[PDB]
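Chemist: Pasting a structure below so you can have a look.
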Amino acid sequence: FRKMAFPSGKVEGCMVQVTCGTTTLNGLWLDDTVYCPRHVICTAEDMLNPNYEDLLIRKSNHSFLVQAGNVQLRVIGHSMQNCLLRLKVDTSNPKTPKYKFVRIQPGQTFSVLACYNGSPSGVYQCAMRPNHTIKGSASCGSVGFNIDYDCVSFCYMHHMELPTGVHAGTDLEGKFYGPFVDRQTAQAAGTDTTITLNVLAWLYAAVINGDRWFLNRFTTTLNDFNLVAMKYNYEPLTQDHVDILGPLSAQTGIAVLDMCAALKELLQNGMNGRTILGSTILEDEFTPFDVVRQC
Amino acid sequence: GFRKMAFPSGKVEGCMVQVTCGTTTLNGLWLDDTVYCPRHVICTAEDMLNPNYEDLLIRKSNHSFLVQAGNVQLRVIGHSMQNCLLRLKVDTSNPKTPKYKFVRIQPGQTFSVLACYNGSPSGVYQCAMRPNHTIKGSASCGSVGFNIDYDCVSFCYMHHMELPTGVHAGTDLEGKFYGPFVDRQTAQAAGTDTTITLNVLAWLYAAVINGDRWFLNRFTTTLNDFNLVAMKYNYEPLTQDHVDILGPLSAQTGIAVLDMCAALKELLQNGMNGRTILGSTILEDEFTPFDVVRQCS
């Protein structure tokens, strides 16, 4: 049951290079606008206590250098929206796909098109951690997206690498995910818990395929499970979660709480040599939506 | 954090079509005015027990082959069989054809797969070529494997058969299978799978480069003594060629190849113990020395 990102094609044509002063980074070119982190306007010293409005007012259109492949785009306007830079260019992207800007919940998944200086380097699948970080390659301006039907739902953009080695970022409106800001400082990251809803979905996917060895005759309640789960650093399971797993429950024939009683035993005992879907560990980067879709 | 990145899939996306013959429907590769697909598209469920492909192909004409490039049907103007590949010739040449080459990769080497169903891409993933000549984790037949080399696309794989264990078997783009596998429904002997040592060692060098070096030590080992332990923990034997190939990674970190073998020895024998390498509790083996240097430079 492979990870599998989305086909990157439609996003590839939207990836541009933005340079201001001494720093280069990636930008998202949709219609006649380029989006990128606002910290591009900042130098080394600037990033310690940046005043974004002040640093921008002494910058003109000519300061920003945009390049799409080896075509240099002409930037005729510039504005700042939250933590993003909106760069108005003279041309409308001929490769603009059907697109949406969405904000996603922690635990949800998307694909990232990792780019170096505008050129697409690689595509991978990840999940927004419960602590709002993205564990990654270490970039900047690289966007995160899902593809529904013919529409691309851009939901993420990489901004900062935190002292811990994880990556923070914003949505495509400039609002950050989690308590993070765009300045070089100490930044307090929350507990990175396991996405319980995702583990169960993955365990359901195992039942659909062949692996049924972990199922048992044990029974549990919602509170009994959480009490065992939170001991092993698992995110508390809610009634909303079990409802979300409802349609997966009907297909497999295994009631959510029985699956919880299966996970409970798995956490307490470990897997003891055995594998699930060819994996030695429990996987938590597949949503219930990912499981139904990839089966 | 370290990510098993697949190559961008845009260049390959515009090459994906579906082929139909009777009831059977699968994916095909449309490059220039030729379409490549698995030859078992010309087989009914019954046929797959003992398929005489020669006797079944002569039974067909262009008429019987339907090719769909998205919402567009393509009329086929000729057909032939190259090994396990069906080769249909079409009236139009694909305008979205990228600079390409066909290659036969060696076991332990990685590539990207664009999972496709009924000619439509749904996802892309990165995998290695297992020492037992299999791959795992997709979804449909006709889906291709590839590397991206700047502007050129090197196709090296195509899915043909789904083995009973879950694993997949396929051919290169000349139609030659990888391993002893065949396009027919029978036993099909998938043997011992082994960890790719060369790939793990490159991943350990990738860990040092990023800064994570807790696993290191100063107790250098012999090639013989390492290989003895490697066999017991089900790893591929390390050869002098592997040591040569791990050259640049040894030079750049300043850690000798044999010392990293001594590091891996301890990890195999003792484990990580709650500690992680690049964010993993498992030793990864789907990153070639080439992949590491690519993402680290």
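The residues of chain A that appear here are 3243-3380, 3384-3540 by Swiss-Prot count, in order.
The backbone N, Cα and C atoms fix where each Cβ goes, and this holds for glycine too.
Straight out of Swiss-Prot:
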- A:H3281: active site, for 3CL-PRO activity (ACT_SITE)
- A:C3385: active site, for 3CL-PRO activity (ACT_SITE)
- A:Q3429 to P: In strain: Isolate BJ02 (VARIANT)
- A:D3488 to E: In strain: Isolate BJ04 (VARIANT)
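Structural setting of the listed features?
Modeler: DSSP assigns A:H3281 (active site, for 3CL-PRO activity) to a helix in the three-state reduction. Its Cβ placed at the centre, A:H3281 (active site, for 3CL-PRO activity) has 22 other Cβ atoms within 10 Å.
Look at A:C3385 (active site, for 3CL-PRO activity): DSSP puts it in coil. Remark: A:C3385 (active site, for 3CL-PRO activity) has A:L3267, A:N3268, A:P3279, A:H3403, A:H3404 as non-local neighbours, by Cβ distance under 8 Å and separation of at least 6 in sequence.
DSSP classifies A:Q3429 (variant position) as coil under the three-state reduction. Taking the Cβ of A:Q3429 (variant position) as centre and 10 Å as the limit, one finds 17 other Cβ atoms among all the protein chains shown.
A:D3488 (variant position) has a Cβ environment of 11 other Cβ atoms inside 10 Å. In the three-state DSSP scheme, A:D3488 (variant position) falls into the helix class.
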Chemist: Whole-number Å distance between the CA of A:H3281 (active site, for 3CL-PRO activity) and the CA of A:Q3429 (variant position)?
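Modeler: Given the Cα positions, A:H3281 (active site, for 3CL-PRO activity) is 10 Å from A:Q3429 (variant position).
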Chemist: Pop the Cα-Cα gap between A:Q3429 (variant position) and A:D3488 (variant position) into the table, whole Å please.
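Modeler: A Cα-Cα distance of 41 Å.
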